[PDB]
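The structure appears below as structure tokens.
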Amino acid sequence: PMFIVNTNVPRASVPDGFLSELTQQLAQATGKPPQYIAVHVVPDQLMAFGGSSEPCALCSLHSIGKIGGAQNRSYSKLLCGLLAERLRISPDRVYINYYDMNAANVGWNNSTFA
Amino acid sequence: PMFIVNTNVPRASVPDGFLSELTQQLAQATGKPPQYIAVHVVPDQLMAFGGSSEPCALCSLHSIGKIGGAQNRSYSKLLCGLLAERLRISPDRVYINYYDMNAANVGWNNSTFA
Amino acid sequence: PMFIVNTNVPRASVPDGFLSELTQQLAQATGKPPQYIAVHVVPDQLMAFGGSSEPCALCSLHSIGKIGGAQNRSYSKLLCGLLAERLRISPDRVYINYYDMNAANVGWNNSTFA
Ligand SMILES: O=C(O/N=C/c1ccc(O)cc1)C1CCCCC1
Ligand SMILES: O=C(O/N=C\c1ccc(O)cc1)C1CCCCC1
């Protein structure tokens, strides 16, 4: 799995250990071993949500499987919870795009996962 | 809907009000309320188009519906037009990837749509 | 085709000719003229792979066609090779998401390719 967070909150507002927390929480939520979990946080971005420049985040979670109706609602609660608590971003100013990747379309270490 | 524009144009070249205009123009184009439009501009990027370092842009427009043959042509005319007039980027040095997101695959406000 | 690389490797460690090298190699790999190739490298990123902050890369390759099981396995070798040599990134710390784009969903020059 791969989780990316793009946000206009300042780098200084990102708690030390945030990447580790995301990794551990996602490993638990997806059931995938932490060694296959990648996380990426991009602060200080020039963005607007609903025409407002208040804290917001545009995210994405890619995974080979483990993506679905009920699972995505659960991930959303988990992820919005972490963004609200750690980055002080209101859940209603967060978009998370979920992608169920085909194993043949995910490259890793000189091959794909197919 | 969410629109992201990555470009090598410097930050100082992005005119004041650019995100507001994108928000307003996309709300009109997609027919969605401005409140749900998210815009993200990333300048000063290390990128090339056709092996040239001249002004260029790589963009993406994600939306739950409102994505299609004729609509995408219209969005492209509108967006390349804005990038040319506001950022001085030639339309033929712009790529815009369109994504028709399934509601179940979009997280927001602790849940997902649909 | 469009190739994006997000990495925690410092900007100073990205060779000046890397975008051009990628452009040329990808043109050959995809059988498309170099002018059709766009490349984007984003260094100094805050990321973790497998819970580790050692050099890593999260990438994407979008193309209208030229994407598939065998081709993707080949692209992974080409790209891991370039990232390993030019950016000193271990190949098992590289993820590449491949996207086969419909021509109708790719905007360029005020229109789309459909
Ligand atoms: O690592 C990922 O998710 N799945 C991991 C995984 C777990 C178990 C496997 O046998 C194969 C692959 C990819 C990260 C990049 C985006 C697509 C999913
Ligand atoms: O279309 C979108 O807008 N978000 C919410 C929303 C509000 C109102 C609608 O009628 C539909 C969708 C998503 C934005 C994030 C990327 C997936 C599409």
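Per Swiss-Prot, chain A residues shown: 2-115, in order.
From the backbone N, Cα and C atoms, a Cβ is placed for every residue, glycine too.
Here Swiss-Prot flags A:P2 as active site, proton acceptor. Marked as substrate binding site by Swiss-Prot: A:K33, A:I65, A:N98. Quoting Swiss-Prot on the mutagenesis of A:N111 to C: Causes formation of interchain disulfide bonds with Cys-81 from another subunit.
Where Swiss-Prot records a feature, it is marked here on the structure.
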residue	record	DSSP class
A:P2	active site, proton acceptor	coil
A:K33	substrate binding site	coil
A:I65	substrate binding site	coil
A:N98	substrate binding site	strand
A:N111	mutagenesis position	coil
Among A:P2, A:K33, A:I65, A:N98, A:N111, the most crowded of the recorded positions [Cβ within 10 Å]: A:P2
Taking Cβ atoms only, which of the recorded positions A:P2, A:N98, A:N111 fall under 8 Å from chain C? A:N111
With the Cβ under 6 Å from ligand 2 as the test, give me the qualifying entries from the recorded positions A:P2, A:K33, A:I65, A:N98, A:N111. A:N98
Can you give me the Cα-Cα distance between A:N111 (mutagenesis position) and A:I65 (substrate binding site) in Å, rounded to a whole number? 18
What Cα-Cα separation, expressed in whole Å, is found between A:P2 (active site, proton acceptor) and A:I65 (substrate binding site)? 7
Chain B sits near which of the recorded positions A:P2, A:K33, A:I65, A:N98, A:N111, counting only a Cβ gap under 8 Å? A:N98
